[PDB]
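Q: Provided herewith is a single structure, encoded as structure tokens, for subsequent inquiry.
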Amino acid sequence: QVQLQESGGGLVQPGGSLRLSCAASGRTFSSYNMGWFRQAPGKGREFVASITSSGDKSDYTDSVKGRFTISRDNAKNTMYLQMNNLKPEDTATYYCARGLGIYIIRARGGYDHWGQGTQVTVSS
Amino acid sequence: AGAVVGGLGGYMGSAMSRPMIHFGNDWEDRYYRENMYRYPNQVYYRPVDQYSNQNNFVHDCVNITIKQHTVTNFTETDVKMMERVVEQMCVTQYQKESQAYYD
């Protein structure tokens, strides 16, 4: 019964920043591990970052480590992705998703209940 | 096929010979020689299309293989040594799966 919807996005200049949010419905968001994925044109969804239910552990794909920060506010039923030092390679649809099982993983199959996505475009 | 770890199914490898890991230290080498058969010889993984690249496939393969092995007594030294040998096996497994995928 926890469903998801991304907000934020739009256009950002190279080297700029922006923040995405992922709002959750239902009553048990705080019990779910969560993840962000992205899908570049003509490709499949691939891992960006994940965070455990409590927020105490996070994980990132190498190409975003140190530039992106995943966080969550369990009191507000929302997860965030703070994206800094944007690069042309970051243009994609970004999706949030709920973790399956007890362990955050990087595989696409480790998550479900995908949001409809939001678009990020690095200006050119 | 269809293995479940930590409540998530869909995990997939055949047994591999465990090689010696050379740590550059006498004590670690001796400890590894003593304990290497307590460590995995088969790795858990997921289909290659679920990852962008080898590094992400291998990360899951190492993490989940060690979790499955240690939840089913291993110290922090054992985990660190398992990370070395399981990484090699996960790389081998990725190359097998990648070749099959590109056919």
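In order, the residues displayed for chain B correspond to 117-128, 130-189, 196-226 in Swiss-Prot numbering, which applies throughout.
So how was this one determined? The header says X-ray crystallography, 1.2 Å.
Every residue, even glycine, has its Cβ placed from backbone N, Cα and C.
As listed in Swiss-Prot for this protein:
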- B:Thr189 to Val: Linked to long incubation time; requires 2 nucleotide substitutions (VARIANT)
Q: Given 6 residues with no model between B:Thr189 and B:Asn196, what whole-number C-alpha distance in angstrom do these ends have?
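A: Output for the chain break: 10 Å between Cα atoms.
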Q: When a 10 Å sphere is centred on the Cβ of B:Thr189 (variant position), how many other Cβ atoms does it contain?
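A: Looking across every protein chain shown, the total is 6.
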